[PDB]
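Engineer: Take a look at the following structure, please.
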Amino acid sequence: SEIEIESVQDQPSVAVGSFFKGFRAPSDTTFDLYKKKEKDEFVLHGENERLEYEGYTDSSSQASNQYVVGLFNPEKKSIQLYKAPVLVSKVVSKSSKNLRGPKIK
Amino acid sequence: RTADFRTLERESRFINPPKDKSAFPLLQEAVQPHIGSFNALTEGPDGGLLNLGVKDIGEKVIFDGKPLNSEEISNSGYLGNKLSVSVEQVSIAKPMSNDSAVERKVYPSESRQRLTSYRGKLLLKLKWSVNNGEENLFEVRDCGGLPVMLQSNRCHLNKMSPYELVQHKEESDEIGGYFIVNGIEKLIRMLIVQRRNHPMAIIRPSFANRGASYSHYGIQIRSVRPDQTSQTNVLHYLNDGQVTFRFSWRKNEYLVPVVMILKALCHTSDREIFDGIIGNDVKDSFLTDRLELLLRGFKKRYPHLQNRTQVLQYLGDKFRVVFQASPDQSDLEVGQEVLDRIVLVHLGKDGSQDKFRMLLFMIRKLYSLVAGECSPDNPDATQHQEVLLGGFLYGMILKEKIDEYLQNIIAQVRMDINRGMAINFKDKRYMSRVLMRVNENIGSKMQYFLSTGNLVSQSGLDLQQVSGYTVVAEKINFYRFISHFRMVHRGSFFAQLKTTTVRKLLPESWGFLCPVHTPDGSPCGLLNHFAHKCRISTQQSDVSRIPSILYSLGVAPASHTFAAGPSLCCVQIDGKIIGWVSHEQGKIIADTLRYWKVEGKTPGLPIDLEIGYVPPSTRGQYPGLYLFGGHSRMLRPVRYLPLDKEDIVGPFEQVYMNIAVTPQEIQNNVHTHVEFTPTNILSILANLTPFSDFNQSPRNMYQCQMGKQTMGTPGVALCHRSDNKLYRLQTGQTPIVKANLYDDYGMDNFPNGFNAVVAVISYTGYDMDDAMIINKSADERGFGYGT
Amino acid sequence: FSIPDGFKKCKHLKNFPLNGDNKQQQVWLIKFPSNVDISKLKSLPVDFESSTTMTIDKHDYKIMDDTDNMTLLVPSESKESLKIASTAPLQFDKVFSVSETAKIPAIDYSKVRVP
Amino acid sequence: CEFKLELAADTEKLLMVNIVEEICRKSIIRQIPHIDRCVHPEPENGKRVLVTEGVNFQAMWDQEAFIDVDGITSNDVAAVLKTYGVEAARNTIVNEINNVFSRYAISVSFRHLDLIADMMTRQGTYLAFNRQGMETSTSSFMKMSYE
Amino acid sequence: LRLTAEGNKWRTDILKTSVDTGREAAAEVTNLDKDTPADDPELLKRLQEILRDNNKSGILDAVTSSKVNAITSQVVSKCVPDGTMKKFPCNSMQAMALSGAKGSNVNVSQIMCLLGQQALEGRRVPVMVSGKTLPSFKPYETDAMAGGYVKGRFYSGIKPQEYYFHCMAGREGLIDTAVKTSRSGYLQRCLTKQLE
Amino acid sequence: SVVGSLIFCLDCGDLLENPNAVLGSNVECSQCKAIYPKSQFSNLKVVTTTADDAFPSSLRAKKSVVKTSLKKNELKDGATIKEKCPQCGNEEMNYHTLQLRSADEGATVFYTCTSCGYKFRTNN
Amino acid sequence: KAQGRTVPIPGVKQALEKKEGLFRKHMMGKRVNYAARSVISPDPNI
Amino acid sequence: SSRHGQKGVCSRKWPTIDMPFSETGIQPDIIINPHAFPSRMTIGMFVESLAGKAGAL
Amino acid sequence: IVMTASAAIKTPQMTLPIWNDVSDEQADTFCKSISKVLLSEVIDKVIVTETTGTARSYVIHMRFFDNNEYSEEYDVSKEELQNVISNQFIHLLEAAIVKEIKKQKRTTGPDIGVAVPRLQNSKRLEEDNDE
Amino acid sequence: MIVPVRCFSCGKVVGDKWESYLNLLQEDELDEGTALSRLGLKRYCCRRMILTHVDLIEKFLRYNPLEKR
Ligand SMILES: [Zn+2]
Ligand SMILES: [Zn+2]
Ligand SMILES: [Zn+2]
């Protein structure tokens, strides 16, 4: 079963970011994508009223693995491929940026 | 047509010592773990262990008792002038003798005759940084005569050919590996220590009797720094359902909750810890409850610690006194200093993400051991251990003495500022004054260790014993002398135990530890000897190119996958968890790696690499693809069936490997390797025993002890020696009946006996069980005469 | 934020065909090694279950298929940057992984096992 | 056997399975004091016997329908002395010391064992060959040269 | 030390039945009818259950040992002395054992027939977590040799696998002589001072 | 998201406190003060079955596929030798060899009479 | 029974109980005159 | 001792006239008692004896 | 015996001579009648269903072996099992839960920074038998 | 060290046959066995004497504290 490919995009467009099991978010916030110029490293950053999202690409995984995301058709049997970087995303809260004295007693 | 003795070849070599490559390379291969270990102290990549060690001990801070006088609240907070003292480089010189002006070369022969030590000048570039490098002062300080190892990187004999060695009053095929200390040849004995960078699930009743509600179950990883210094981290499962992190600083043990040490490494959520330990096996009620105990317990005990910085500050505040990191260092700095110096040091600094992943794996392995999913790893077994080489041990104690040396400089400055006040740190005069009031003779401190074997240290290293690290390289005969450099001890601490499991000869030792060569009585099963073809790892290479090969072979990255447990295969390279795969694919990667390993077509995969695959089992060992490349590893050559080429195997990976003894015993679909010769499983002395496969087991063992106590040949360069006592057989003879390996070790250079006409007869009546008769006329003719 | 240095913001982002009607839509994820060229291949042979075979310029590959957290971020507009995919959070319909496979040689027993 | 346990809202999380497990292996259904297990070995030299892993004569005295109360042997000398007297304990010493030697196929004359037993039972009690048993000896010089 | 051509034929024939014994005993302890094959997947799963338990392995070891030792006793009873080339009084090795001058018929049988099953602390040879008794043998191998049963004699020689297993059992005794705190010194000193 | 007896936040991922310990009607996360509950969470239950090895008994041993106990009568020692018993005189005797005292010392043979059961230790 | 001085000198009680004691080492057992020691060698002719 | 773990103390230095003499006219340099071998089981020494003789000739 | 004359022997035993009128089956039944029987020995499985409502509800179900199985292996009746659970086991379980609640509220966690206790002639021990 | 004077077993002079033995192995290119036979060594005791001789004296002499280099 040989499946045909319609188009391949080597330019930044769509990205995938892993958080944790059971992540919902407000679904109205934006994520700013960044790029560095052999292999390009990507950085993700988002902002919310109570939360803040920060993501980056693994240096050991980027140079060795190349991730791609595609859309499949049930009748045409053609996939539209687009390169997507995997960003290890962490979420920081309002509770952060809290600290005591540098030297205590 | 025969397996003859070289008579014409022998006598020609006796008169003509070769000017090219020395004969009998196996003899130099016997002292390979000793010389190699000491060679890696200065030579090799990263500038040697000694330059790495001074790079790890870092700075030593002290502040001047002087005010700021600024036109203020800054004055009260002002600690004074900063003084950060460290050591950038470490130099070792070959033995020399100055007479004050021009230096002259001093050879080992001289040191023996003079009844002195074969010392080399130890130099180290001291860094005197003031107010965080606003003015730096450097001085190459002479730190005494460091005893140098013979035929090593810093010995005058290493280049010398057999001809040159004889012309310099040494043996034609001089092995080395020892130190000449006050005329006595002393060697650092090899030790059996826990395999580096591997989580070990262990059941110990010792863990229970230490604290309250402590179980037998626990995990133990022996993390090793690039400078070969070790730092063991232990995980404890409490009956409450709590997990605690055990470690050691100075000579004291410290306990911290694992959920605290996890949150200090990198910013994570409680669910990130949950996904990190519990994978797709979310329905496992046993795990569901235990993890709730950890997370709720941390929230109950430390509700204030809500971010990575607060956790680091809480850690810094409680350890500011023990880690001595003060008085300008913040609790955030001290907190990180604790982490970088204690938690999984094998992954090192700028690898907190790697330390976090490895810690979660240890918790899951701990819970698999409690439940019973995983069988406990045996520390006494050869598969879960490596060999601490003398040269590495020497480098560790050296790193300790230079740390002490820097502490003493600060101690002198503290004495100065607490009395007469003297002057400032920017003046070179003051530095020179402090430096000559400090005991800088590290050479004598290192000479002491080689003269007593007593380990004097502030940390005590990652070792149990404190004595017998050094032994006299007894040269009563060559057989005893060569066996010293192939002898390995479990530890002095293990000798005083009622346990017999430690002394038991195990199948894990096949081809690594000799089954015959072990003493009778008290050192039985403790004082082992390696196999003649066994080798020990001196360093590692191409290790950084292997994750790229693994990721291409289908290994899913651990940072994106987020799934852990014995249900899936864990891929690790020198304790660095790189990814996750299925157990089916796990073997496929392990088999394909070995194929490209023996093939010289792959540049990033070295032949000396250990591919430790552990298949899934019902209540067996914890599964995974634990690869190794590091130092101290036990290695042996075998013939790999496909391609018909040499392959290097370790004791960890061998357990699941099918290696046929003889090529005629190779069974289809159940064999992957074959032995070159079965003689590879025995020691040098064990191989030398004629027809040993026809003698009863304890008689072959007793012969090793006998050949060691025989009055044979201790050397031929005796007219340039001055040893306590030597035993010399006058009429040495070559055996008619002999193993061919006798020639491979050139044992004809040192005859141990004589060929005699022996009659199995009961005639005289004076011979019976423990008594034998010697011929008078034979004795009168000089038979068995010695001096 | 602004940090780190040498990183420039992504202003231009290409269009993604996202609808999710109902004769239904399918989103696929594929893992590929750095050695293979994606622009060279214009057709990929893939079938259901783990069983797959592929050969691209002497090198052999296998496409591992698994049924079963990752979050997909699709661009709504070039100026709106990236947003979380949703229909009613979103999950991939089918997940694939390309693994490089090597053929190990069969042991020549007639040559190695000698009496 | 099913039973429900109700705890307070402040009691929160607890590992009940591990708690139950430990109490089950601690709970005794039936136990006869000082006795753990009674086994049936092969008849010793033709004698039909039962070997107990504990000592309580008074309890076995109630099992007269199964056991011959006039032949109930025991290795515990002190227990035999307490219930049956000094002469019975004396006989237990000579038999028990003989069992130690007979197992290693070593023959020691009973004249030796009888003398040793009589010396241990000289005070009507069970004295051992040590500082305590010696206290009742006339020679202070013998005592001084011991410890 | 030599057996006659007739006596040596008997030795090889009785030891030829010992190959089946390994799997036969393994099939008995595991409880499997019609004697299942050595490579059976259910048998290999059943032998794993035995490997993880100290008691279960004990039942397997004691059954296999009793069966292979019965094969040993047969070899010895047939070959010695009715199969020895040189016979008593001329066979001095045989003579010394019978006279009580030195040695026994057990030592004589290890020399001329077979060493037998190498017993380690009451059981057979120790086995790894992988189910292998040596890297040479198959995991969960149902063979007498794999368990430590030495068919070889000291006259003909012993195979490397047998050599390593003999090394284990040989050392085992010397280890016990090193770990034995019990001394008769103080026990006798206490009796003599009170009985002098 | 809710798993077993644990309840996790959907925004940050921090483990939420027990609703019984804090005030009624409403619950909030420690990291971010999030709006909870929905009351649809329901009273959670966790089924925890026993370690099955937690109760080692003679009956449990009789239940576990593989032979766990040997027969009283069917009890055999080592190999048999033609050495006569010094107690009764039985020609058959079970043997076992070991190496005691030293590697210089001769081999020690342990005998067991098949007739009575007499243990006999002799070196030569 | 005496205060610690910055191994102390042994008292007369210590002299009578140095190791095994004066009674065991020099009364119950003693070094003797008119005695010799040597390695034994076998002899069937005596 | 031989290379087979058969150590023994020198009981006496026996004269060659009193020593047993071979058909060849050789008297042994060392005499080992036959009662040493049945307990030790050092057959390696026995094969070493006929190998050493074959190699000397 | 000789050296300590111990009243507390390591392996105390009793040899009970059985009559001729008592059969081999009767004697084995008698052995079971005296042998100490534990609750663990008759239990097959324990299922705890921890449900938190309103109050921590713990549904403990004791799945034993078959009635005829343990009655033929331990000489224990169902009536004998009822008395032990209703009088001993519940009182022992309640005392264990109360003790675990106190132990939880007593020490909140281990002390950080404070040192804890460590986990764990030389030539004479290094000498072989000939030495 | 050097070739022993007389065979340990019988007493047949062997010391004059060492240098002659090497000449029969080098120049004459004979085997070990035939070379010993031509020297007049038929008893296996006399045979092993020269055959089994090491001659460590040549190795020992290379260390001379009386001559420079
Ligand atoms: Zn939240
Ligand atoms: Zn008998
Ligand atoms: Zn001669």
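Residue numbering for chain F follows Swiss-Prot; the residues present correspond to positions 2-125, in that order.
Structure method, as recorded: X-ray crystallography, 3.3 Å.
Quick reminder: no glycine exception, Cβ is built from N, Cα and C everywhere.
As annotated in Swiss-Prot:
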- F:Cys10 to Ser: Severe growth defect (MUTAGEN)
- F:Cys10, F:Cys13, F:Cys30, F:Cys33: Zn(2+) 1 binding site (BINDING)
- F:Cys13 to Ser: No effect (MUTAGEN)
- F:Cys30 to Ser: Limited growth defect (MUTAGEN)
- F:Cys33 to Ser: No effect (MUTAGEN)
- F:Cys86, F:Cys89, F:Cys114, F:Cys117: Zn(2+) 2 binding site (BINDING)
Engineer: May I ask which of the recorded positions F:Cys13, F:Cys30, F:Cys86, F:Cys114, F:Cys117 have a CB within less than 6 Å of any atom of ligand 1, listed in sequence order?
Structural biologist: F:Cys13, F:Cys30
Engineer: Which one of the recorded positions (F:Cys33, F:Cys89, F:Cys117) has its C-beta surrounded by the most other C-beta atoms within 10 angstroms?
Structural biologist: F:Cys33
Engineer: Please list, in sequence order, the residues in the chain of F:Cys30 (mutagenesis position) that are at least six apart in sequence and whose C-beta is under 8 Å away from its C-beta.
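Structural biologist: Sequence-distant Cβ neighbours: F:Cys10, F:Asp12, F:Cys13, F:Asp15, F:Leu17, F:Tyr37.
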Engineer: Cβ under 6 Å from an atom of ligand 2: which of these mutagenesis positions qualify? The list is F:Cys10, F:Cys13, F:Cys30, F:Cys33.
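Structural biologist: Those mutagenesis positions that pass the cut-off are none, since no Cβ is under 6 Å from ligand 2.
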Engineer: Applying a 10 Å Cβ distance cut-off over all chains shown, what neighbour count does F:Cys13 (mutagenesis position) have?
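Structural biologist: A count of 23.
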Engineer: Name the residues of the same chain, 6+ apart in sequence, whose Cβ is under 8 Å from the Cβ of F:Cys114 (Zn(2+) 2 binding site)?
Structural biologist: F:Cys86, F:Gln88, F:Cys89, F:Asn91, F:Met94, F:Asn95, F:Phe121
Engineer: With a CB cutoff of 8 A to chain B, go through the recorded positions F:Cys13, F:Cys33, F:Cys89, F:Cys114, F:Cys117 and name the hits, or write none.
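Structural biologist: Near chain B, the qualifying recorded positions are F:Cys13.
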Engineer: For each of F:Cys10, F:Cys86, count the other CB atoms within 10 A of its CB; which of these recorded positions has the top count?
Structural biologist: F:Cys10
Engineer: Roughly how many Å separate the Cα of F:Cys117 (Zn(2+) 2 binding site) from that of F:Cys33 (mutagenesis position), to the nearest whole number?
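Structural biologist: It is 82 Å, counting Cα to Cα.
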Engineer: Starting from the Cβ centroid of F:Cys86, F:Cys89, F:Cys114, F:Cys117, the recorded Zn(2+) 2 site, name every other residue in that chain with its Cβ within 8 Å, sequence order please.
Structural biologist: F:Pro87, F:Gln88, F:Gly90, F:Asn91, F:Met94, F:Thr115, F:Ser116, F:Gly118, F:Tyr119
Engineer: Applying an 8 Å Cβ threshold (strictly under) against chain A, tell me which of the binding-site residues F:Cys86, F:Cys89, F:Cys114, F:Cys117 fall inside, in sequence order.
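Structural biologist: Listed binding-site residues passing the 8 Å Cβ cut to A: none.
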